[PDB]
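Enquirer: My questions will all concern the structure given below.
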Number of protein chains: 2
Amino acid sequence: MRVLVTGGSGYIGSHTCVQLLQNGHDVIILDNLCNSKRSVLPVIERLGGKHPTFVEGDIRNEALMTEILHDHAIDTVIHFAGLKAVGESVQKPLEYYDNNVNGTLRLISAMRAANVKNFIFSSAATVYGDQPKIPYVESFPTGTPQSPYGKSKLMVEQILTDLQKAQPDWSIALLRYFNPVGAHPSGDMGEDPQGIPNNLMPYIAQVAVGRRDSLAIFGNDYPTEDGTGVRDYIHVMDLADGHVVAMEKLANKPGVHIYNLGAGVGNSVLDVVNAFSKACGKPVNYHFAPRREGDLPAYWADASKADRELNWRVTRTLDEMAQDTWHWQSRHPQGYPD
Amino acid sequence: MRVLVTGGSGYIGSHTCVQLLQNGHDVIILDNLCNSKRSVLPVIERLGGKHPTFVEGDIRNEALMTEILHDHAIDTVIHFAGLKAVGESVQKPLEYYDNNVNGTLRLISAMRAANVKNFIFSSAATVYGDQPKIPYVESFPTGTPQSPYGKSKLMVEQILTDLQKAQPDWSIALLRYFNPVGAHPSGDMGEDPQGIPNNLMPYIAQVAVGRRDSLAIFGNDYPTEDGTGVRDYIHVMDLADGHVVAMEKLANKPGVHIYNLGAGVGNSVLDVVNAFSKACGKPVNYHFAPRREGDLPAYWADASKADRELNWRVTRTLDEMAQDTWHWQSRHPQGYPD
Ligand SMILES: NC(=O)c1ccc[n+]([C@@H]2O[C@H](COP(=O)([O-])OP(=O)(O)OC[C@H]3O[C@@H](n4cnc5c(N)ncnc54)[C@H](O)[C@@H]3O)[C@@H](O)[C@H]2O)c1
Ligand SMILES: NC(=O)c1ccc[n+]([C@@H]2O[C@H](COP(=O)([O-])OP(=O)(O)OC[C@H]3O[C@@H](n4cnc5c(N)ncnc54)[C@H](O)[C@@H]3O)[C@@H](O)[C@H]2O)c1
Ligand SMILES: O=c1ccn([C@@H]2O[C@H](COP(=O)(O)OP(=O)(O)O)[C@@H](O)[C@H]2O)c(=O)[nH]1
Ligand SMILES: O=c1ccn([C@@H]2O[C@H](COP(=O)(O)OP(=O)(O)O)[C@@H](O)[C@H]2O)c(=O)[nH]1
Ligand code: NA
Ligand code: NA
Ligand code: NA
Ligand code: NA
Ligand code: NA
Ligand code: NA
Ligand code: NA
Ligand code: NA
């Protein structure tokens, strides 16, 4: 298929592009480079085994999106582009609403204009809001996300749903990601956050690499087995694979196809820390800190639906997530070259 | 004060501009004319007793908004501009999200750029969603609006709330309108819908004027006194006045000030029909039809808060709403001149 992968040079998108190319699809990457570098492009091609076309540009530029769509006879679009720092979204709400809400709106508007009707959207577990019922199931009604970031995701899901109702021939997949971690097994592609990493894994990796002192564990008094927060970590390669399958199996299948993408099990901060120490050969330094504002104690995905409907399920383990992350971090301590 | 009134040439905005000018404020009207005509401008000035400046343009044009803001040293913005046909929003969701969600986002982004921090937003009762608890109170948590239109309003309220949190010096009023009806007492300014009117009052007026055959009453089996739908009708002049007061009393008062703007009492479709027949001197023709998709049986506003906090309450009656509407309709059967 001919697929436009917005945000394709970023963390999840890069790994997805590799898998797509390996499945022999024709890949057009669209990215504005606000959170990634052109240096990953060659890695993508080398690992994917085929050349993906790259276009530097912004999802907010509807005219350009329209042109790309038509120019490359795209059949389906995989929407990863956007801003995702939670804390920052609280501080700079407008930029989140613009890049995520308007960003998507301009993109799907461009699609309408070019007669493209197959879409995959990067959504998140945050859409569930404060849900006491875990694991989270697609059938659950959504709640109220606590941050501008979370809200922007849910708003897009709603807009996409209304669009589909209005243009019933569209196929739209709402992929709710849990906690993406890991890196390509080669160790030459992985997450390359700039500055202080907001997520657990990359932070741990930086402590392990010798860049940071200690991992601050946000809260140790939660109603969990070990008192630390529990989440559903999912390896980026498994996420990538789920994206190829969703794209191939849902194209031209009208509807709004919602799927949680997670392993279906929970792991605590300590469990993650422990796996990492194991992977890197030395105890990871850490300390307990107060609970992070807005955090839930525990949640994980109910991934039965994707298993059933798409025959997709995770295959990488927590140890692999940790080992792959350390391999990339250690092989490329400065991330992607400038 | 120096106020930019977006959508100022439309129904509610036109009447608001008149009241503003009567209070001697300097008024800049911004409208794209998609649902109003330049012909109302002179009426505004004549009834307002002062000249308002008019700029033809779109809220989506952030550069222009920014320029207007700075150029006119605006102190406060009253945001009426947007699309509001419910049924149509279901059919053309994107246009609603664009004009309302993006439209507002571009406008407040322009404000940020120009250092403007006083805003009034035209919100609606739809934000309450399916609320069994009536009357509706500002303290109630919001629900899930059933149409793209309703959703777009709630999304804006959320964006505005996050913005205020991020920029705590801002004063933002969320004015939730109930069922605006009526016309300026002169009979020379009023609602001028194009095509089939979606709201009850204008439809009734058109039946009364001899343009339409019969009023279709959507449903006669509701759990209400007379079986027809019950709402809180509020005269446009009262709404207008509430806007002047909100603007004058909340400017430079940091916070998100939410107020329901309604009369605080309910009236049925039949009650409205009856008042109109009374006003126009002849029985209004009507028939019973099936319930309109998504309609609630009954709802009205709890307007205590605005009374208490702003010392504002309605002063026009249902009969006046009907008489003023008929006077305008009858004096100007073709609406505003082309
Ligand atoms: N990483 C996670 O834990 C997590 C969890 C759920 C959802 N998501 C979502 O998945 C998607 C991908 O996440 P990621 O981890 O790969 O992040 P990422 O930052 O690595 O990738 C996003 C990419 O989008 C690009 N981009 C940002 N705004 C753009 C715009 N306006 N126009 C064009 N390009 C733009 C960035 O340059 C970057 O390459 C995002 O939508 C994110 O919100 C991620
Ligand atoms: N009339 C009601 O019953 C009702 C109830 C609640 C909320 N509202 C809201 O109150 C506001 C005013 O409603 P109204 O009855 O006066 O409607 P209206 O159509 O008469 O006024 C809206 C005005 O905005 C202008 N406009 C539309 N999109 C624009 C854009 N992108 N850029 C610039 N101008 C644009 C139109 O030309 C029109 O003059 C709207 O936001 C509406 O959703 C109205
Ligand atoms: O420096 C960090 C980052 C994360 N966490 C915890 O690790 C889990 C995952 O946090 P993350 O930000 O990666 O993702 P989230 O679950 O919030 O989407 C949660 O229980 C966080 O409290 C932590 O203790 N320290
Ligand atoms: O042609 C019409 C228009 C409206 N209504 C009813 O009148 C009330 C007000 O409808 P409207 O569309 O004006 O406003 P809403 O309350 O839906 O915001 C509701 O009970 C509608 O069902 C009706 O019976 N016929
Ligand atoms: Na096509
Ligand atoms: Na339709
Ligand atoms: Na960063
Ligand atoms: Na680097
Ligand atoms: Na100012
Ligand atoms: Na802040
Ligand atoms: Na119309
Ligand atoms: Na006319």
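Header says: X-ray crystallography, 1.9 Å.
Each Cβ is built from the backbone N, Cα and C atoms, and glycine gets one as well.
Record note (Swiss-Prot), mutagenesis A:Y149 to F: No major structural changes. Catalytic efficiency is very low and affinity binding is 12% of the wild-type enzyme. The unchanged residue is displayed. Here Swiss-Prot flags A:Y149 as active site, proton acceptor. In Swiss-Prot, a mutagenesis experiment is listed as A:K153 to A, annotated with the note Decreases the catalytic activity. Not reduced by sugars in the presence or absence of UMP. It contains very little NADH. In Swiss-Prot, a published mutagenesis experiment is listed as A:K153 to M, annotated Decreases the catalytic activity. Not reduced by sugars in the presence or absence of UMP. It contains very little NADH. Among the sequence features in Swiss-Prot, the mutagenesis site A:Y299 to C is noted as follows: Loss of epimerase activity with UDP-Gal by almost 5-fold, but it results in a gain of epimerase activity with uridine diphosphate N-acetylglucosamine (UDP-GlcNAc) by 230-fold with minimal changes in its three-dimensional structure.
For the listed features, I'd like the structural context: burial, neighbours, distances.
Expert: Listed in sequence order, A:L83, A:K84, A:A85, A:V86, A:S89, A:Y96, A:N100, A:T126 are the same-chain residues six or more apart from A:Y149 (mutagenesis position) with CB atoms under 8 A from its CB.
The secondary structure of A:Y149 (mutagenesis position), as reduced to three states from DSSP, is helical.
Packing around A:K153 (mutagenesis position) is summarised by its Cβ count: 28 other Cβ atoms lie within 10 angstroms of its Cβ, all protein chains included.
According to DSSP, A:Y299 (mutagenesis position) sits in a coil region rather than a helix or strand. On its own chain, A:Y299 (mutagenesis position) has A:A125, A:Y128, A:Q131, A:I134, A:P135, A:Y136, A:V230, A:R231, A:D232, A:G266 as residues at least 6 apart in sequence with a Cβ closer than 8 Å to its own Cβ.
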